[PDB]
Amino acid sequence: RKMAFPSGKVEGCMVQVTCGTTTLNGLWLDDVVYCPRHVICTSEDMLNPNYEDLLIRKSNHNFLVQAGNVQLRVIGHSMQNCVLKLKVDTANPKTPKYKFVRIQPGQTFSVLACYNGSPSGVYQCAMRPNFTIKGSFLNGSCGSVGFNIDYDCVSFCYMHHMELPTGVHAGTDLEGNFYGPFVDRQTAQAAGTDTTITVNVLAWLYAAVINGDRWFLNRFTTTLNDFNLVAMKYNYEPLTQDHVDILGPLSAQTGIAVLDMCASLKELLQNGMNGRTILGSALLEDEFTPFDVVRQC
Amino acid sequence: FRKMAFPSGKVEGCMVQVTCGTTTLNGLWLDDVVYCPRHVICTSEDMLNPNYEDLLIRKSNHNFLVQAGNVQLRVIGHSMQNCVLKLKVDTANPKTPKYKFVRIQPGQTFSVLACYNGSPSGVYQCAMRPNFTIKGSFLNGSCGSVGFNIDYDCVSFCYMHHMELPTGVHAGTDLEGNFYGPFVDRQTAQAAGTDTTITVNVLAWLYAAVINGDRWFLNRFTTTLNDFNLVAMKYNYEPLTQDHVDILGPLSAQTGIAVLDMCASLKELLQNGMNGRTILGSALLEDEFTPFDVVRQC
Ligand SMILES: *[C@H](O)[C@H](C[C@@H]1CC=NC1=O)NC(=O)[C@H](CC(C)C)NC(=O)OCc1ccccc1F
């Protein structure tokens, strides 16, 4: 089962941010609220916004920040890349221990989808190799954040800014730097060609085994380089030696050598599933990391 | 589409741990009552067929250890409601949300906050199968984890976890302690009925495909509900109820496609197969999204 981190620590930080006729979500940590800077745009602005220009023309009192029924007074504002930072006069007592991180493609994270400052749903995503994320984000979701929880610490890794015409999504880290070649303007943008996260497919196959599913296994083996040749042919990421290392615990747990699973994946790529499913799916799933699988088994 | 859970924070604020001896499971702390599975009072010698009523008479308030984190909550009364233990505690939970206890129907979905020793580990979306099992992720120590939906500010609690079956699926009760399905809280091998496909959710999925402009499978014909139900059962699909017909109303309205017309389209897919075609990027029909789930993500 695809499993998200419990979202309570993040729900206590979500607020609503309005400028003009534009409302989206912000993240309130300590006495600062972080949100996408395109909240300051209007219809005409959005096509080619000169954000520094638009921002200097704004006053602190142009920002309406609401935490539920309560309006927070903005006592200062600044911009860090694509993220607007609003200083408010009061600190959030619900602020958890946190940090800002930039995740690598193939890493997963939970998304708390929010609208008008209110949490609506939580789900698990992966950072695609082409730096998109396949999410459920509608109008008004901008400022929703993605995160992981290690111990009692929330690592914020994603803030949501836009949809692409293919229906995937793009956004920034909490320093305001986009993942991928995207820009926060109202244009149709295309991503690089997406590739499949191989180490995650391998983790998922080990999971199907742990759960007693093994029809796809074979007795064949393969070298790492010969597997990577076939992987790349089918637009799968090559498997690094650290990726192999990371798969050790699942290998140990099932007694299936990593390169043996690679030989099984190779057969699937070349032949398909021929009606058969794995863990219920007709497709090879690649949004489960080794850690995600282990933690759940 | 994707499975999307409700935000879990209102439920996290209610999770505690309940311990008898060395046996620790999770409980749900609402106002001044903690709810947990009664088998917290079982020993290993008792697991195969406990006498819960006799096991409880031997129990006093001061034998129950209830903790929120490392903070003890003193128990001041206890009772048993079916398969659930109710422990009155001396502190009202300040984080109690608006809530209700609901008993859901097969096919309905809900979020599960998987907890261990009172600490949440993850949240995910489950479907109650037509045979009253759920396909969860539960390890040892997960009992007492709850399933819920959130409507506005109000948490509807619908599931409490009690056990695993040989097939690897899971079974449990509502918050009044009544099992879903024919199962009992004893350490015995129990078999669920044969699982069937959740027809109402497949229909919801077809509506979702139509809303997104994927509508090759729509035909010019209709059927009666009885005719559809009789065919459906031959393909191991659940028959539709009047409540199923009714909760498809909004999607029927959104699309202008009568429920019974969508049933005729489904019938043709069941009889003729997909013919190497996809619906929403899939050769498989999905049955774990309810009409409400579809509306949420659309
Ligand atoms: C903020 O809430 C919003 C979220 C997206 C709206 C619908 N699904 C979403 O994920 N963000 C925006 O609307 C973006 C604002 C820009 C100034 C960055 N724009 C956007 O998502 O639309 C992209 C676009 C533009 C033109 C043609 C196609 C297309 F996809």
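Residue numbering for chain A follows Swiss-Prot, covering 3267-3563 in order.
Every residue, even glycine, has its Cβ placed from backbone N, Cα and C.
As recorded in Swiss-Prot, the features of this protein are as follows:
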type     : residues         : note
ACT_SITE : A:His3304        : active site, for 3CL-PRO activity
VARIANT  : A:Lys3353 to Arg : In strain: Beta/B.1.351
VARIANT  : A:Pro3395 to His : In strain: Omicron/BA.1, Omicron/BA.2, Omicron/BA.2.12.1, Omicron/BA.2.75, Omicron/BA.4, Omicron/BA.5, Omicron/BQ.1.1, Omicron/XBB.1.5, Omicron/EG.5.1
ACT_SITE : A:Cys3408        : active site, nucleophile
VARIANT  : A:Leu3468 to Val : In strain: Zeta/P.2
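Location within the structure of each feature annotated in Swiss-Prot.
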{"residue": "A:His3304", "record": "active site, for 3CL-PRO activity", "DSSP (3 states)": "helix"}
{"residue": "A:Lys3353", "record": "variant position", "DSSP (3 states)": "strand"}
{"residue": "A:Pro3395", "record": "variant position", "DSSP (3 states)": "coil"}
{"residue": "A:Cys3408", "record": "active site, nucleophile", "DSSP (3 states)": "coil"}
{"residue": "A:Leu3468", "record": "variant position", "DSSP (3 states)": "helix"}
> Out of the recorded positions listed (A:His3304, A:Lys3353, A:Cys3408, A:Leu3468), which are within 10 Å of A:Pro3395 (variant position), Cα to Cα?
Replying inline: none
> Considering only the recorded positions A:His3304, A:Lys3353, A:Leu3468, which residue has the minimal Cα-Cα separation from A:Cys3408 (active site, nucleophile)?
Replying inline: A:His3304
> What residues, ordered by sequence, lie under 8 A Cβ-to-Cβ from A:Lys3353 (variant position) and sit at least six positions away in the same chain?
Replying inline: A:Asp3297, A:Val3298, A:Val3299, A:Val3340, A:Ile3341, A:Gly3342, A:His3343
>> Using a 6 Å cut-off on Cβ distance, which of the variant positions A:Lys3353, A:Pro3395, A:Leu3468 come close to any atom of ligand 1?
In response: none
>> Can you tell me how many other Cβ atoms are located within 10 Å of the Cβ belonging to A:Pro3395 (variant position)?
In response: 22
>> Using a 10 Å radius around each Cβ and all protein chains in view, which of these recorded positions has the most neighbours: A:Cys3408, A:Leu3468?
In response: A:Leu3468
> What's the CA-CA gap between A:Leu3468 (variant position) and A:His3304 (active site, for 3CL-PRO activity) in angstrom, rounded?
Replying inline: 39
> Including all protein chains displayed, how many Cβ atoms other than that of the residue listed as 'active site, for 3CL-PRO activity' lie within 10 Å of its Cβ?
Replying inline: 22
